Amino acid sequence: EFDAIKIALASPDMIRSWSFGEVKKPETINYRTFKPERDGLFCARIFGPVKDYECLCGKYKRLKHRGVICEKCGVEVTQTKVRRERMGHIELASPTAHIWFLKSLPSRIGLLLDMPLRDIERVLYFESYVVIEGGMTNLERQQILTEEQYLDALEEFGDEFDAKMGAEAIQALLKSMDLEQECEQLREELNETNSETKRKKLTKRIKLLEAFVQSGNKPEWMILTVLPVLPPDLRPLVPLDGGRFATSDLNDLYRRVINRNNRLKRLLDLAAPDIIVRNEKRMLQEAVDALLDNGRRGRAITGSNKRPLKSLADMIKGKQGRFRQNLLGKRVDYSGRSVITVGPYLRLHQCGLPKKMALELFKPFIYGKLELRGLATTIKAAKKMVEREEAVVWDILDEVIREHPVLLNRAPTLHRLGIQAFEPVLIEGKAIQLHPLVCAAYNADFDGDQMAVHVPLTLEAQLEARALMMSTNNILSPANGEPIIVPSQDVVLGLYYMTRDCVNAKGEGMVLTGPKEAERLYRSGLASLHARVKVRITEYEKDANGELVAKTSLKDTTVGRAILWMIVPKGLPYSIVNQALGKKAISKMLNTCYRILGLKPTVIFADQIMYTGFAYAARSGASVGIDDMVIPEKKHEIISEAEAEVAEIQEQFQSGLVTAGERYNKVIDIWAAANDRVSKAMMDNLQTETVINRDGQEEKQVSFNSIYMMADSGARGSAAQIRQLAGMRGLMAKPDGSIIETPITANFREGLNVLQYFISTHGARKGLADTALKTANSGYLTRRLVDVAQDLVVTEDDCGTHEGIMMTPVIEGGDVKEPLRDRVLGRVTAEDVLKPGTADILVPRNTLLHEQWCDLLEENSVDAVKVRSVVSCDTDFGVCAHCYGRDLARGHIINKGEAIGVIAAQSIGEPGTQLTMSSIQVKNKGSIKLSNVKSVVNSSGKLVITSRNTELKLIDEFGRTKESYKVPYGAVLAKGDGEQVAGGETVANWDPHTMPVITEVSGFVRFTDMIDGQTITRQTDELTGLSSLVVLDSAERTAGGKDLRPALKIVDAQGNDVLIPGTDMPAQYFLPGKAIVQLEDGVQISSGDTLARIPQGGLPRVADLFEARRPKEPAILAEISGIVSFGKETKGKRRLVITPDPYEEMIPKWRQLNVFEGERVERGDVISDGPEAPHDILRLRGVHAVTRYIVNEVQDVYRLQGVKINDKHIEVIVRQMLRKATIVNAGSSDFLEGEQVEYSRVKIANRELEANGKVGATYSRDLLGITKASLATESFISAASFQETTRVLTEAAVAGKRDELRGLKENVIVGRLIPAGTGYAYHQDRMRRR
Amino acid sequence: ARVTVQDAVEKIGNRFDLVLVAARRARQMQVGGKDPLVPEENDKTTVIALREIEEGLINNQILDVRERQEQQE
Amino acid sequence: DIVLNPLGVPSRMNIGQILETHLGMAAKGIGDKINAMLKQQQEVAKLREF
Amino acid sequence: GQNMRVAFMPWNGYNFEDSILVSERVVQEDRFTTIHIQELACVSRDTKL
Amino acid sequence: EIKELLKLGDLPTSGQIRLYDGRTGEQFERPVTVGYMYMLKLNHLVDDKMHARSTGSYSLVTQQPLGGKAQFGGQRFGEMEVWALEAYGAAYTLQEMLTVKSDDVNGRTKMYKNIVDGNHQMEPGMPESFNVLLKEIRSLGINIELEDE
DNA sequence: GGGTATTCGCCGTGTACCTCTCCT
RNA sequence: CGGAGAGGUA
DNA sequence: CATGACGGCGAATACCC
Ligand SMILES: Nc1nc2c(ncn2[C@@H]2O[C@H](COP(=O)(O)OP(=O)(O)O)[C@@H](OP(=O)(O)OP(=O)(O)O)[C@H]2O)c(=O)[nH]1
Ligand SMILES: [Mg+2]
Ligand SMILES: [Mg+2]
Ligand code: NA
Ligand SMILES: [Zn+2]
Ligand SMILES: [Zn+2]
């Protein structure tokens, strides 16, 4: 029916064409009757009959009469629904300015006219005059005349020119400006201009003028001569107790506009004095812009209560606006909700639906089935049978829902798995029964949680529920690929208890024919569940061709493990159960089952595991009592010793031996050590128990204490909670965050005193309020991510790109943060992966790395793998399946049509609430490797480092690096390159308080261009008395010293200068202030010594990274490589002009500089320290560098909290951040040089130009924040529905934008099939038919 | 078919295409009066279509061939 | 009368519900004796003593 | 509230994730049966007709 | 003191006793904490919370279902729910959420008739809320319209 | 007259659900 | 049945 | 009248040449 949405300015003729009549009266309805007044806001001849086919006077009341316009009342007989489609118009007595095109920054009228917004406000609101077409007088065409000077100019010369005020003057100025010639004037003035600020300001106007020129919009249309009126059925009057009506908050503004328009009309024909007429014009203007955007300028016009009136702009913007409240989401039919209870008997694909809810939800299906078998002749008969709830009605309801899935949802829906499909089972009662294993996916529990249920009506929806959303098809997390249905709590406890072993349990030493005999013995009480026995076990292993070869052997196991073996499907080894099965062990068992056997056996196995866990947790009788919280008997003496220690420290402080701060630090350390000792004693006493062996001998075994079993199994609790229960609560923090000196020595079993409890309330309140105020920030970040990634869909199988990102294991130095396996699992290689033979190809160019491929890579000691990424994908309008890689939830390569952007946004957003707002030493055996390092002579023979950026790698024999360290300048290694290290020795040392200028060759240092007393000064510290020299800072020095810069040359006994071989410049070093010359003149400086001394994370961090926010003190980098030339130094801010054509740069002087005046740094080198701005990373080191930076920085935050998110989601977000490009050279393309456009547009244009053989345009990739990227998208519909609806719609209307319904949000709003998933092919069929 | 669609997915190759083909077949059986190619073990048209797909009896090409034969005879 | 899950006690660290439970048992025990003394129609002195 | 004889043990999943298992004797003794009083208003007004 | 009171009542001092499974009579393997806890019934009864709607009354401006159990309203399928549907690729389920279950007046009538007829097929149309948005933007003096087919 | 540090006004700030009173 | 205010549940 | 929010960002302002 339509392919696009067109938006532009509305001409008065267009507004009249929309309208069906003019509203002239300010009254809505006569409230004595219920009839609407003639020519009012609810008038019937204009908008339509109130009743269906009933004209207002009531003559014509029939369908036959339809189409006849009644000549008595004037109302056309027709559907009453036309009252919500037919618009009115108000003929304004005077022109009025539209507030959106005036106040919404940038002012479109102001920019289009170059008169400041202040002057437009004063003139429109009747505080000044503007001269229009002055002519031969000195007055210009945009000069402001004050009320006091207007008549003065009139008397001086008041006839040849024209001057006006109000909206009429602004409309005249807008209508008397020629667009094209003024564009030409501005475009030429853009050339003959010397100010780069001026060229930006002119190009802004040029871009606005081109908008008005390329579209059919006329500037004068921004002044409203005709005001459209919304249809009355869209602004109804809600009856309150029948008699009285509430304030509509929209009809009131219309009434004020009509009142002021009528007053202005009745004064216009009256020819009243100009002062009151101008005042009425001004008041009509504020009435109009209050109707459009109430409160945008000035005081918010107020209703009966102090609450501001809700304007037309408020209708379409905000959380309660049309877009977010009625288009991007809406209330639905065939839906219900109820409290959830646990269904432990349910299968994974089943849910427990109350039969009353099912009867209501499936009601039309029941009616259809009643008609089918003849039990109900009519609709009313079926309705009565359903209301009476007859037995046959219940049988029909059972028939209908047998395989009709329903959707269960729990708010907040943080990820797609927050809505899942289940087969309903009719249950009594009123609560929905939920399968336990899906609770983790829902973040659901049974302490009051409620869930919504929805009925997929159509066959397509039912099959989507079954194949896409059913819980049995969604057992893997899309964020990281890990299973979601791992047993928790009592199931884990049951499996752990039944798989535990007891030293002297009943039935020990028995030899059993198999699991069946073990179950028989346990159920008959002849053998304990933990008895160590020998059992004949037949296990199955897949062969090369996939058949299950059976091997039978005698296993040393327990009775419970043998019993649990019966539910293990064939193909899994017996070792997976021959252990005490905790939470991680059960999860690993489910992982093994999924890897070996597939999805359906995994679901069956998970259900069987949950049944067994419930049953044996019940049989165990696991409880919790006060005695289970065993407090160590050494706790009291540990506390006494800590108190004595802190008392000794306090006595030392009272004797002045220690100060207050170090006293506090020492006491805190002592109490922390005491807490550690108490925790260790408690855990040691709690984790082990004594038991009589087979013989009368004591033996130690893992304790069967209930709390310890729950914690060790992983069902519930942890070390911190156990030590809070039975150890001590520990050190607490004050509200400002400082640690309280005295910790809580009591535990929860002993009970706290008033003081300790009040102290703990500080942290409790802090945590609860932190959660309450962080959930909103997490939701906002999730929404921004969803918008920035909403339209990204897998649209291709393979784009054929060769580029990719280089994946290495994440190592911060001294630990393996993240292995290579998890960073390449499910990825597609971008190039060939070789064997250590360097010739044999381990992995070809287009392999999808599954588990076996990763096993091969780690077995052949692979260091780095180049993999394809969505950031480097060549696909336009989406990405290819190969660059994205494996679908984490499904476990195979991503299918075409998947909305990976929304998946990535949810994957990142969901754990948001879990987020909380000297010398190097190698610690392991391995060879040493240095890169970007040079070998020089040394005084002691151990190499110094000279390069600005130096890093050290420890390669552990086989060829894989394990640790990586950063070596600052002037750091002398304690060993050499390529030397094996036992582990635990200081590899390199450096003084952090001293920055040397070390010279490679020895000789006497000569003070060249050095003046004593001006640029260098002598002190003698009393402790030493040495004549130490200090270089005065380039600004802190004297006036005479400011002219001369410090310089130290290298001379030797021979007299000449020995310099760095290979160069043409003599070796000269400069020490620009804050430098300590400790040695005297003419002293042999051996290499390897110092010459001068120079001193020296949570959810908001993730949001800042995704918004591409600039750091407060960004690290300065080199725009172009070359030798640095500091032409300007100090002078408020040192200006460094590098030289490869040299380019100047402006740098603050108070910033530290790693570079020296004679250093040849490369492009992207760290000139100064500080957090790196991602924009600079993209500009200088490329797209891959900024992608890696964002990925690493986000994953640091998420790993700190133990959250596992695949990097590909962050890469999707980065790719959405990198959609814009600025044209550097126009070439033969149509793009204006220096403008920002879509990178895909530039790719297509360059591709077609190169196909024609012409030269393509050059571009610079732009990194935009997710909010900025979302607001800069081509579709104005999506941007308007996101944020800043007024500004976005104003931009679209002025530019005459056209929106092709290409994205997910756009098609959701217009209620079409989204171009993703099952609808994707439909859109393809829509595209290929044009 | 019922609990999981892995066999049907691997027959079709694309899960969304599987949903579309199953919907077409289920509409044929529910509204078009067509008969199941598998025994009707008290299943719904959607599940019957999925069972037919996972056994290779029904796919997009087979449905197109049968449609052309039906309209040309 | 009601079966509560022990596993909601350790991580919640609301140990009072356990102690109250113990104390509740003790309380009921006292009543269980007094009720018995009331059912056997024991001497008022015996109830006084207990 | 009411004094309930409580046992701390898992019971076949019916107390999973803070769920509560309640004996039918509690229902029979009306231990937690509660009285709710609802006020319905019928207003005869003066219509135009 | 609690253990002393337990002794006075001839009860175990640990507060744990031997329990038997009513279903089978089998003794539970470990002692179970059994006592008396004072329990409250909160004013969050499932009677007041359970609610379901197939069809019902609709709003005036938007033709979407009303809100609230008291008004027999439908559940709100909000933005994050739509995001979940998009992430599943369930385009038809999302479309029926947007149109035949909400403000598509003609679509919902046809859907109800088809369900009664046993034809589980939808013929979605333009939601009325989009038309309301278009009229509202037009009332702001902005010409917004749909293009040709 | 022109470049740049400071200022001012606007934009945004979680979902779903439940109860009550009061409102030209 | 729209809005406002207040409180509450997850 | 309300005077308990604040961070980010772009247009406008002022200050310093
Ligand atoms: N989640 C879960 N499912 C179980 C379990 N045990 C059996 N099932 C599966 O449930 C499905 C329904 O069982 P049926 O026995 O066919 O029941 P029916 O009479 O209602 O048709 C069967 O799969 P099917 O219909 O043959 O499915 P498919 O193989 O076509 O996917 C069966 O394999 C369990 O413990 N957990
Ligand atoms: Mg909860
Ligand atoms: Mg079956
Ligand atoms: Na099967
Ligand atoms: Zn008439
Ligand atoms: Zn690609």
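Numbering, chain A: per Swiss-Prot, residues 16-932, 948-1126, 1136-1179, 1184-1373 in sequence.
Any Cβ shown, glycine's included, is placed from N, Cα and C.
There are 17 other Cβ atoms within 10 Å of the Cβ belonging to A:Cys88 (Zn(2+) 1 binding site). Feature annotation from Swiss-Prot assigns Zn(2+) 1 binding site to A:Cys70, A:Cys72, A:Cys85, A:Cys88.
Summarising the annotation, Swiss-Prot assigns Mg(2+) binding site to A:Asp460, A:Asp462, A:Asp464 and lists experimental evidence as the type of evidence. The local packing around A:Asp460 (Mg(2+) binding site), expressed as other Cβ atoms within 10 Å of its Cβ over all shown chains, amounts to 18.
For the mutagenesis of A:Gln504 to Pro, Swiss-Prot gives this note: Resistant to antibiotics salinamide A and B. The structure shown keeps the original residue. Under DSSP, A:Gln504 (mutagenesis position) is assigned to coil, being neither helix nor strand in the three-state scheme. The number of other CB atoms found within 10 A of the CB of A:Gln504 (mutagenesis position), across every protein chain shown, is 28.
Cβ neighbours within 10 Å of A:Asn690 (mutagenesis position), excluding its own Cβ and spanning all shown chains: 22. The mutagenesis experiment A:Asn690 to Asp is recorded by Swiss-Prot, whose note states: Resistant to antibiotics salinamide A and B.
Under its mutagenesis entries, Swiss-Prot includes A:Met697 to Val with the note: Resistant to antibiotics salinamide A and B. Listed in sequence order, A:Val645, A:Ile646, A:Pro647, A:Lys650, A:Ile737, A:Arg738, A:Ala741, A:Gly742 are the same-chain residues at least 6 apart in sequence whose CB falls under 8 Å from the CB of A:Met697 (mutagenesis position).
According to Swiss-Prot, the Zn(2+) 2 binding site annotation covers A:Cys814, A:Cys888, A:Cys895, A:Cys898. Secondary structure at A:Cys814 (Zn(2+) 2 binding site), as computed by DSSP, is coil.
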Neighbour-count leader, CB within 10 A, binding-site residues: A:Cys72, A:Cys85, A:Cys898: A:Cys898
Between A:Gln504 (mutagenesis position) and A:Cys895 (Zn(2+) 2 binding site): CA-CA distance (Å): 41
Least Cβ-crowded entry, counting other Cβ within 10 Å, from the binding-site residues listed as A:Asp462, A:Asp464: A:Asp462
Mapped DSSP class for A:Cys898 (Zn(2+) 2 binding site), helix or strand or coil: helix
Spatial separation of A:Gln504 (mutagenesis position) from A:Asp460 (Mg(2+) binding site) - C-alpha basis, Å: 12
A:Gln504 (mutagenesis position) versus binding-site residues A:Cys88, A:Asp462, A:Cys814, A:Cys888 - nearest by Cα: A:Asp462
Env. residues of Zn(2+) 2 site, Cβ within 8 Å of mean position of A:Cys814, A:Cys888, A:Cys895, A:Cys898 Cβ: A:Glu811, A:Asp813, A:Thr816, A:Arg883, A:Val885, A:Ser887, A:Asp889, A:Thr890, A:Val894, A:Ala896, A:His897, A:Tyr899
Shortest C-alpha distance to A:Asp462 (Mg(2+) binding site) - which of the binding-site residues A:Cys70, A:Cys72, A:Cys888: A:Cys888
A:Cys888 (Zn(2+) 2 binding site) versus recorded positions A:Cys70, A:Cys72, A:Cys85, A:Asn690 - nearest by Cα: A:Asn690
Entries of A:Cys70, A:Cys72, A:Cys85, A:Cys88, A:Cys888 (binding-site residues) sitting next to ligand 5, with Cβ under 6 Å as the cut-off: A:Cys70, A:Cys72, A:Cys85, A:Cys88
Those residues of the chain, 6+ apart, with a Cβ under 8 Å from that of A:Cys70 (Zn(2+) 1 binding site): A:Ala59, A:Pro64, A:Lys76, A:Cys85, A:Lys87, A:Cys88, A:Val90, A:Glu91, A:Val92
Entries of A:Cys88, A:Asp460, A:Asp464, A:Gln504, A:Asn690 (recorded positions) sitting next to ligand 6, with Cβ under 6 Å as the cut-off: none
Recorded positions clustered about A:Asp464 (Mg(2+) binding site) [Cα within 10 Å; pool: A:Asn690, A:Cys814, A:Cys898]: none
Candidate nearest A:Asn690 (mutagenesis position) in space, where candidates are the binding-site residues A:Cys72, A:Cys814, A:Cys898 and distance is Cα-Cα: A:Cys898
Rounded distance in angstrom between the Cα atoms of A:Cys898 (Zn(2+) 2 binding site) and A:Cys72 (Zn(2+) 1 binding site): 70
Spatial separation of A:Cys814 (Zn(2+) 2 binding site) from A:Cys72 (Zn(2+) 1 binding site) - C-alpha basis, Å: 69
